[PDB]
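Input: a single structure, listed below in structure tokens.
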Amino acid sequence: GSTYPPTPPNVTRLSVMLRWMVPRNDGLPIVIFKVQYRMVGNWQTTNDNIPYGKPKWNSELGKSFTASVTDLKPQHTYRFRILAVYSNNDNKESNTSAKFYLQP
């Protein structure tokens, strides 16, 4: 089955807020998302397993999701990406986010 990738997350200050979207598509449904990050310059996965849940879409464009990441070391720049896990157990990563400096 086809695996439509989520968009990269837009990163804003909070801790870090990540907002991404799963565009409307007819591919396989998503079960959960995982959040990955790395310092600018190896990818690590946080412990959060974000459910796709309901509803299916929350706008004409698709479904937007907003979550947060905690306990990251400030005074460093990071990149983030969203891993989508599909109902057939395949998975696919979003493109990487823009760089984000975490202010102390």
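Numbering starts at 1 and runs along the chain as displayed.
Going by what the header records, the deposited coordinates were determined by X-ray crystallography, 1.3 Å.
Just so you know, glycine gets a Cβ as well, placed from its N, Cα and C.
Taken from Swiss-Prot as is:
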type    : residues                           : note
MUTAGEN : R38 to E (Swiss-Prot position 503) : Loss of Heparin binding
MUTAGEN : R79 to E (Swiss-Prot position 547) : Loss of Heparin binding
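Here 3 residues go unmodelled in the deposited structure, bounded by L14 on one side and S15 on the other; the Cα atoms of these bounding residues are 5 Å apart. The DSSP secondary structure for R38 (mutagenesis position) is strand.
With 3 residues not built between them, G41 and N42 have C-alpha atoms separated by a whole-number distance of 9 Å.
Counting every protein chain shown, the Cβ of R38 (mutagenesis position) has 13 other Cβ atoms within 10 Å.
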